[PDB]
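*Asks:* I have a structure I would like to understand better, so I am pasting it below and will then ask my questions one at a time.
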Amino acid sequence: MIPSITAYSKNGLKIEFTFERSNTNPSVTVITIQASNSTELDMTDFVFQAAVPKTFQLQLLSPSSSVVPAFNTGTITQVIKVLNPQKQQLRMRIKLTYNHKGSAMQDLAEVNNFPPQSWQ
Ligand SMILES: [Xe]
Ligand SMILES: [Xe]
């Protein structure tokens with residue numbers, strides 16, 4: 001009912017967002033993030049961070065793990081709750097940090113493709 005989106009897809013790392021409206025607080029959208037890794041090597045010590053504009057509040061819940069396993073063999077799932085008291089267009093800056101092939105990777109990206117249903 002809220003379309004899912006690919007929030008990020010780069011360097012073998014894909015982050016999908018699925019959305020649900022909170023049953024508790026109709027101003028809250030619950031985003032379930034799924035990180036997957038299409039590469040041959042695990043992405044370890046993986047950390048998702050996000051920031052949203054001033055009018056919103058965010059709660060990031062604990063991720064399912066810290067490894068995005070190679071070959072799409074599973075995902076990291078993590079829930080972000082977004083409170084949007086002013087029904088503003090949701091947009092988000094995400095920061096992804098992980099190790100891959102022994103190297104520290106980090107990328108900052110904007111997610112500006114939130115479906116209207118996620119914030120209207
Ligand atoms: Xe994640
Ligand atoms: Xe960020």
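Residue numbers in this text run from 1 along the chain shown.
How was it done? The header gives X-ray crystallography, 1.6 Å.
Cβ from N, Cα, C; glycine included.
Swiss-Prot gives this note for the published mutagenesis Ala51 to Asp (Swiss-Prot position 753): Strongly reduces interaction with EPS15 and SYNRG. Here the residue is the original one, but Swiss-Prot notes a mutagenesis experiment at this spot, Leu60 to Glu (Swiss-Prot position 762): Strongly reduces interaction with EPS15 and SYNRG. Recorded in Swiss-Prot as a mutagenesis result, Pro63 to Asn (Swiss-Prot position 765) carries the remark: Reduces interaction with EPS15 and SYNRG.
I'd like these features described in context: how deep, what's nearby, how far apart.
*Replies:* Within the same chain, the residues at least 6 positions away from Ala51 (mutagenesis position) whose Cβ sits under 8 Å from its Cβ are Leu58, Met92, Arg93, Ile94, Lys95, listed in sequence order. Following the DSSP three-state reduction, the secondary structure of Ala51 (mutagenesis position) is strand.
Long-range Cβ neighbours of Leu60 (mutagenesis position) (same chain, at least 6 residues apart, Cβ-Cβ under 8 Å): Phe48, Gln49, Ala50, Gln78, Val79, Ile80, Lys81.
Around the Cβ of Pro63 (mutagenesis position), 18 further Cβ atoms fall within 10 Å across all displayed protein chains.
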*Asks:* Of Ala51, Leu60, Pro63, which mutagenesis positions come close to ligand 2, meaning Cβ under 6 Å from one of its atoms?
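*Replies:* The ones that qualify, in sequence order, are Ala51.
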